[PDB]
Amino acid sequence: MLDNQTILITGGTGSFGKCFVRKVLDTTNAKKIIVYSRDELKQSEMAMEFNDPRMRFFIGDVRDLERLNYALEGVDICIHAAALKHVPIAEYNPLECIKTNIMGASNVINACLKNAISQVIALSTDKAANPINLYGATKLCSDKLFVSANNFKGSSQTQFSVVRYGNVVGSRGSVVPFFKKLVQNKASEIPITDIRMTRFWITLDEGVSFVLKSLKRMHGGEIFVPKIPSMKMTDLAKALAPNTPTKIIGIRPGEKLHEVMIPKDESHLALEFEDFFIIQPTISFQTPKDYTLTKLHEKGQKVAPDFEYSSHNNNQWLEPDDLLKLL
Amino acid sequence: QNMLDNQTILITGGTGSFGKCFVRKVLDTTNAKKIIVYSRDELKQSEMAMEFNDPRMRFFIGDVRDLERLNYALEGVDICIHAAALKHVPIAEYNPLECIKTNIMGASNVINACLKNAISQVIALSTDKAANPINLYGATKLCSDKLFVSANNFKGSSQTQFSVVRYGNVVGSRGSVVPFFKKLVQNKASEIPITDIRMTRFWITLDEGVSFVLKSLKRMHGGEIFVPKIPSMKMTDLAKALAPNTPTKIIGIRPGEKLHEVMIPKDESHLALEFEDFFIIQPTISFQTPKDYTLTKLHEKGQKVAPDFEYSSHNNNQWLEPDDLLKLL
Amino acid sequence: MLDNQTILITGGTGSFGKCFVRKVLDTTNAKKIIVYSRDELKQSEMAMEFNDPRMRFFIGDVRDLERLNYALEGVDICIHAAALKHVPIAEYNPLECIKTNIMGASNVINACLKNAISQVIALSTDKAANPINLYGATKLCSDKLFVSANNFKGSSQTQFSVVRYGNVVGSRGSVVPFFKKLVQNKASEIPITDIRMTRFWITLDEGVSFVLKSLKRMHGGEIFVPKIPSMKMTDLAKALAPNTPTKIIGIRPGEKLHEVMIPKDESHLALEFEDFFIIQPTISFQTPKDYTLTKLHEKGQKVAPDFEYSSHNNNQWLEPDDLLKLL
Amino acid sequence: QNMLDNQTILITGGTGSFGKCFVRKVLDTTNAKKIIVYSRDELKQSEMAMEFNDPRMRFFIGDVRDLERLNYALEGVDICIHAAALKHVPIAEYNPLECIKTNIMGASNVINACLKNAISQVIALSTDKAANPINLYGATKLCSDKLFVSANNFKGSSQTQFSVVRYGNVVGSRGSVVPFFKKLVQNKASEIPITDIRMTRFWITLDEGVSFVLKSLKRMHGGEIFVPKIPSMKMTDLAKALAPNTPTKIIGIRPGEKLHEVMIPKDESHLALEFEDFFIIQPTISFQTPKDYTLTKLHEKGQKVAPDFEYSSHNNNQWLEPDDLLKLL
Amino acid sequence: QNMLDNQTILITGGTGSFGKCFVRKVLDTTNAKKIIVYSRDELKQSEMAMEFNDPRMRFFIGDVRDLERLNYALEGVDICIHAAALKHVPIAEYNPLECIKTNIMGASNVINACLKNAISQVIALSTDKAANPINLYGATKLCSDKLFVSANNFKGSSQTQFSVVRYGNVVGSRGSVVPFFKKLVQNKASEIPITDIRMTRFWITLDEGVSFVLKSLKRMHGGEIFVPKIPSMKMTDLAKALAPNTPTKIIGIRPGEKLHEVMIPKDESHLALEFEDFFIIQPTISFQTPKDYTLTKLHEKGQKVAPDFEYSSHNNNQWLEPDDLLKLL
Amino acid sequence: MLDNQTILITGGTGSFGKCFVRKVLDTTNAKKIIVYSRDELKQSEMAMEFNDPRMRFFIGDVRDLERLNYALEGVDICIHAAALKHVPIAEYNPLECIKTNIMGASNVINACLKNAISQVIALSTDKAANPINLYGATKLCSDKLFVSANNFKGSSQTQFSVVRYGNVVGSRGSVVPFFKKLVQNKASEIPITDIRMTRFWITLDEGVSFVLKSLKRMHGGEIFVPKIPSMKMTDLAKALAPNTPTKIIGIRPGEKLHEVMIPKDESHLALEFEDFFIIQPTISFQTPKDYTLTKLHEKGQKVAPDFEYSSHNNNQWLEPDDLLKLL
Ligand SMILES: NC(=O)c1ccc[n+]([C@@H]2O[C@H](COP(=O)([O-])OP(=O)(O)OC[C@H]3O[C@@H](n4cnc5c(N)ncnc54)[C@H](OP(=O)(O)O)[C@@H]3O)[C@@H](O)[C@H]2O)c1
């Protein structure tokens, strides 16, 4: 697997960013881990915490093609986690979200090919499946680009895969942590936008690991989807602090009732496995790939024609307590 | 008596299906100062100036990907129709940045330019595929719509209005399938492509839409996404039409090709406002200057819709008999 | 010659475009033929007609440098036929014509060098010789650039030559076909701008072949000119449909009486051959070339000091019938 | 009494031959608010501010290839003289994109900028070499002229006028041959470069032209290409001048160097309009606002020319005795 | 009664130290129509809209490196505060183009945009490090200041005024050392970083400065570089403060880190104009419209300074007792 | 040392430009010397004077990245002397100076890495030390960039060093030559801005040689400073023409009393040698370098803590005559 390799991750100062740097640091022999991002304050703060010579911090934007080409020189593997993810903000700053996510993905793809990187994994989201909001629309474009990149074939081959998973239990500005800062500062209530608000749930750590495993499976072109549990927002408001009331607030700008992981119209392209899924590409590559046998010799089978992985039509569900056991 | 009296109109990509018809319909039914055709191809542009040979026409070579050009293009324009785009779904799947550069950046430039020149009203053309999309093409179009709607916040003494008209397939449009169904049974009728037996699609006429735009243009406030109520046509039947009897062949689902097109999402119904013959999906954001979309600028009143409604082609009420289409062919 | 090679042709959806793709398909072992152009409707229509796995369609503009670099990866030979050729339109859209033809030629030249292509042939026109209209002015710049490209010398050598020939008998929006669509739709007349209107004439097929032969001759830097026949526009109006009258119409915007192939002031740089000519470069290359012995061991001699290849001062002439035999 | 009263003038590349003279001529004979010199080189610009030391001067460092800069440059200008360019023919042959970037894109930016700032009149400098060209330099200049003339269509409340002044060699200009003929017989007279015995060229004075511009500036409508009637000087004679007797040497025809310069094409004569001391090649296209180029804005009337006319240097009527030039040296 | 009455203010990078405080101070003490926060990070922007939850706020995602965006940003703004920047000296040393792209090109775009939108007054934030600099960061800031001052020449009916406010360290600002001195003795007090025993620095309060800007904003003409008179605090003492007693450790001089910060150069004193509580370094160039910087727009008179003066931190007169800082902490 | 190498120098039509081309031409076996600059008139004039096939003139701007990449193909060593150096003009055209000097330096750095050049020497100035004027501020950024470039490490290594020296005795538009053109044209006076105006002095030739030697010493990352003499402007006005009076004129826009070569706060990073100095980098390179032993096995030692190389606190001084002996 990974050994004496160089890894560059865009937006490595983010949640997935550090939780991933940490895990690669501790569980692998990655010769050098490179964080590529824009803020000097987070990288100054992040260099002092990860006080290890295995690191290296490059200040740069993904909207910058030259910089990326410079930053990716000599890199072996690349994880793309840079992005504007705040759905409401994206609705008010649509070009900003487009520049960062779409153009950003394109430049990363380019710089990777030029530097002959070996493997690239971009981070998607369930919001990119049958999307309604801008953020998701841009992300779907990003996935489309990354999958399509597997067609280029220069004097250097590069595999481009995508990992798509749900809401990361408690993250920089989320819900579960929000539903505590309140009760702490005397929360007058517990706002619940709706009773049907379902959502796939995964942890920072579960995510970081499904990624490092995809690298071990991937042929390039796949869109790996993990089989994660769903949790009714009704049974979550409880845990967090049933005590206080729950003033319904309606619906934020761009929210869905439930999130989709694998569209119904994607069924055919799906292949079930044990812990995960794979949404085979839609286009054909000059060099065909057999997405039925991972590079880990794991065998996967198709799915029923009327297949779809909704957040609610799911069968797994996080007990109204389990999320406290995780807190 | 509402009209586009003595006005300069510019339509991007008006060298194709929608464009040629809209350019014809406007010259015929309205008295607009002039009409500018903005497109890249010199052949089509030349074979259009002849085709029309009308003094109220002007032709500009140009790419929507070009901002300095669009800036000079729109100079002196009152109304802009954005119909330029890459719509060939499977090709968009293989050439994703192309589709992105034209449809996403393209929409952005047309906007940037329209505002610079203080255009009055702008209507952008979307597709049913931009609703809960799954193919790249549709995803760029969803982005596109978002941009034009978001464009309504900008507040300068320009006050441009941006709206979107989203509808489905056009009964035999510039190289599609209807003609590619004749074209075949119009040569060696013995093999007809198919994908599914449940495969449905909304079908509007290359004219029902054109007029729908001119109409949406007359009753807009800005920020709307007008949806024309149309009939759904299950493919199977659409088969016996362009070939009463022939050995059809079930090829395969082309890349990124859905199975049931959505016109209005299930998760956005709370934004829709039903009307007698059309729909209006209100902005998912709030503008500085709010508006009551329940009242078209034509007075037309509107009531919302069932909090669960999902205007899908399959769950459509009306349909088209394999003869109602013959009455189109 | 060409074998197991990859060929990319800009504007391959055009007249010369398909007639060339077809001929390479049928007469060579070209491993892969790549069409590079902007319209999806022509490439969708062109893929279904040339239903052959030897093809590959890239949607792109020549005004786009990144795309070209991507498109030319792994290509062996490149034919440049993309361009805005409508003279009147170019007079009203001068920057458009300049961007496409000049900047377009420059980007193609660049992408070719970066990808180490071996041979590049750009298509010129007689309108580029002692030009008067914009279209021709841009084309002369394109020829100048391509010839000059033979001076670059990186870890990869690339030959850049130009093929310059006249009006292609009946083409997408021309005269001879125009002078029939009329008589068909009851042509009231036959418009003849002038009695001296001479023009070199060649066929789509003759052109496509002189190109594939130049590749076999070329050293890089030459501007091959075929010896084609001239035809008085007076004796052409006849054939097409003498029947109807000929309402003289004057002179279109930018038209010449006759077209030049090899300028008088180019004499010195000329070298006569059997079927063709060669207009040796004006500049000297780091690595001299002997344009007297093609790579086909064909020997050519200079021309008289007062030499010039006008369309009228020519000696060959297409009988007022021959063009019907060709129709 | 026509003047450039209290006006701001900006000349691109006015740090060279034409520029320095025009800058001098305008300060001396007219009362224009100010004069802006726009060029790249700091040395020449500094050695010019001293050289002139005039308060009505302003110097801006800048490349015509730079659009944002040109935009700030022309801000507040009424008249623009575009004299910036790469004219060294053989060098242009070896560095074709350079010449292209400066002469073609350069002309485009100066235009884009002039219109943005609503400049009143713009005169661009062309060369005889842009007539039925064969060298790159001249070909960029033909493109250039086309651009400035085409620039007259644009219709905004700016109404800028764009014209072109095309003439030949300037009797001993910034490093040419006349001085490089002295410079030699001005050191070791024993070897003089030559190309042909029929080699002819039009010759105007670095002052006859400058004034011709100021004049063309006073009688323009826009879209014209003014041609100054000048004398032709067969090289041979021009030899005995800058060296009565010396062993000249026939080197060789430099790259892209013609043998007979054309001022007006044979295929464009039908556009020319002959005048007492100059010519006017009318646009090869039609503008929205037509104009009668037969009447200079100075009332000067004009009759066309013989439908075959080809103002060539060799077929020129007047010439220059090997002493008329001495009366220039 | 001077105020920023009913005015739209936009501050670049107002999502950080200075910004948040300035945004707070202005809302609290003045009645300005609205306030626009222009920055790149969505997290900080969201955690600020909540943090403030004030209707007179607006947040725009954006990079100062982006000119088209800045152009739309500043649209409709009267006053602009440029506080966006990369200031982490040693990081700037390792990523020099980054710092350059943001601080140099960044300042240029904010200017280009401000003029385009006819902003009234613009104040740019500089640092003491831009005085006789040696580190990249400070060198970009010197360039930066030069740009904003030079920006005062441009003369269009816009008449924007550009000034600069340059001061030193901010007593415990967004991750610096003061807090990183607590943070340590606030966990395992046994090792404190040090560089020299002569190491001095000027120290102003994150509030003394903010107000200084609002004040400099009220008494500016344009082209000035306002310098606030502040106290110097020799580091040694600053040590016993954030840790009465602990085993400090002399690590090493971080890259590009000076030893004595300069507020006013020795070679520029002849430009300074001393005031009761501040300084004004006049432009090193002459503008078309001269100004008497000896008279603030607040009437405040000013006398120059000793022709040798060099406002250095070490040669400072006033200082701060290791308790005056405690009275800050 | 240098042999069969290719050298490209930006702004080779300048003072240092020709004096360097000449010296490399005469004292080395440089296979090919390439001049890269913008003006055709200087390069036309410069090709005729340096009438040697070892030359090659490329017309280009440093503000142009493509061109540079083209121009630097196959180059071994690169000297960067292009720049806007007129301090007053830079104060009025600050963006022009920034584009040329800073962006220019960045593009040169980029093109060099892409072409795998081996060594690059950029020319600094004493004005970049503790600067006050724009010109110097941009130059300090240029030095910072060049030093930092030594961190990139692609499939090709490139050393980037800087040479920083004072006013070049009599140059295109300077003082000493100015103080003669006057007396020649009847100089009414001798303007002396101040009595303390000190300045380091070096010759075109001394400079050109310290450069060619640095190439022989350099490890990459150094900022070589030669130990040159200082001259009081009071004792210089004399020589030039004591005869005429000396009307004091004040202080130009951006001038200092004295110029610094090695800042006081740079002491620690300094290393004294015989004829020169070295200001070790401020940052650490992935691959450490020992700046105490040049590549010429020359040993250098540090300097006292209170060290600084001012133009006045200097000990060497050019006799009020020596500059006439040099004239
Ligand atoms: N005399 C002739 O041979 C002749 C005859 C007919 C027509 N013309 C035309 O008249 C015009 C002026 O000729 P001239 O004899 O005065 O030539 P010149 O002495 O070479 O002056 C040309 C000027 O253009 C400037 N320039 C060059 N590139 C520039 C750029 N990229 N951006 C901005 N300025 C640039 C140069 O200034 P910097 O180098 O400091 O940038 C120079 O001052 C030319 O356009 C030429 O085509 C010349």
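Chain B is numbered as in Swiss-Prot; shown residues: 5-333, in order.
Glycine too: its Cβ is placed from the backbone N, Cα and C atoms.
Record features (Swiss-Prot):
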- B:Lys133: active site (ACT_SITE)
- B:19-22, B:43-48, B:67-68, B:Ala87, B:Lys91, B:129-130, B:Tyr141, B:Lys145, B:174-178: NADP(+) binding site (BINDING)
- B:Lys91, B:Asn173, B:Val181, B:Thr199, B:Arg258, B:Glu261: substrate binding site (BINDING)
- B:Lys133 to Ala or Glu: Loss of activity (MUTAGEN)
Check your understanding: Across all chains shown, how many C-beta atoms besides its own are within 10 angstroms of the C-beta of B:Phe22 (NADP(+) binding site)?
Key -> 22
Practice item. Could you list the residues of the same chain, at least six apart in sequence, whose Cβ is under 8 A from the Cβ of B:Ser130 (NADP(+) binding site)? Key: B:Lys145, B:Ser148, B:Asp149, B:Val168, B:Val169, B:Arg170, B:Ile229
Study note, to complete from the structure: Quick note, B:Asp45 (NADP(+) binding site): same-chain residues at least 6 apart with CB under 8 Å of its CB -> B:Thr19
Revision key, fill the gap. Among B:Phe22, B:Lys48, B:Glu261, i.e. the binding-site residues, the one with its Cα nearest that of B:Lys133 (mutagenesis position) is B:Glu261
**Study point:** Largest inter-residue Cα distance among B:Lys91, B:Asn173, B:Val181, B:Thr199, B:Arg258, B:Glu261 [record-listed substrate binders, Å]
**Key:** 19
Check your understanding: Under DSSP, is B:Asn173 (substrate binding site) helix, strand or coil?
Key -> strand
Check your understanding: Near the Cβ of B:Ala87 (NADP(+) binding site), how many other Cβ atoms are there if near means within 10 Å?
Key -> 22
Study note, to complete from the structure: Per the under 8 Å Cβ criterion, the binding-site residues B:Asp45, B:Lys48, B:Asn173, B:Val174, B:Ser177, B:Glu261 that neighbour chain C are B:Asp45
**Study point:** Among B:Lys48, B:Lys91, which are binding-site residues, the residue with the most C-beta atoms within 10 angstroms of its C-beta
**Key:** B:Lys91
Check your understanding: Counting every protein chain present, what is the number of Cβ atoms, excluding its own, within 10 Å of the Cβ of B:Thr199 (substrate binding site)?
Key -> 14
Check your understanding: C-alpha of B:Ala87 (NADP(+) binding site) to C-alpha of B:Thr199 (substrate binding site): distance in Å?
Key -> 28
**Study point:** Those recorded positions listed as B:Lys133, B:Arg258, and which of them has the most Cβ atoms within 10 Å of its own Cβ
**Key:** B:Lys133
Exercise for review: Using Cβ-Cβ distances, find the residues under 8 Å from B:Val174 (NADP(+) binding site) that belong to the same chain and are at least 6 apart in sequence, listing them in sequence order.
Suggested key: B:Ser21, B:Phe22, B:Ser180, B:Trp207, B:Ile208, B:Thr209, B:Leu210, B:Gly213
Practice item. Among B:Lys91, B:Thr199, B:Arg258, B:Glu261, these being the binding-site residues, pick the one whose CA is nearest to that of B:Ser177 (NADP(+) binding site). Key: B:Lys91
Exercise for review: Determine, from DSSP, whether B:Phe22 (NADP(+) binding site) sits in helix, strand or coil.
Suggested key: helix
Study note, to complete from the structure: Cα-Cα, B:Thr199 (substrate binding site) versus B:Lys48 (NADP(+) binding site), nearest Å, comes out at 33
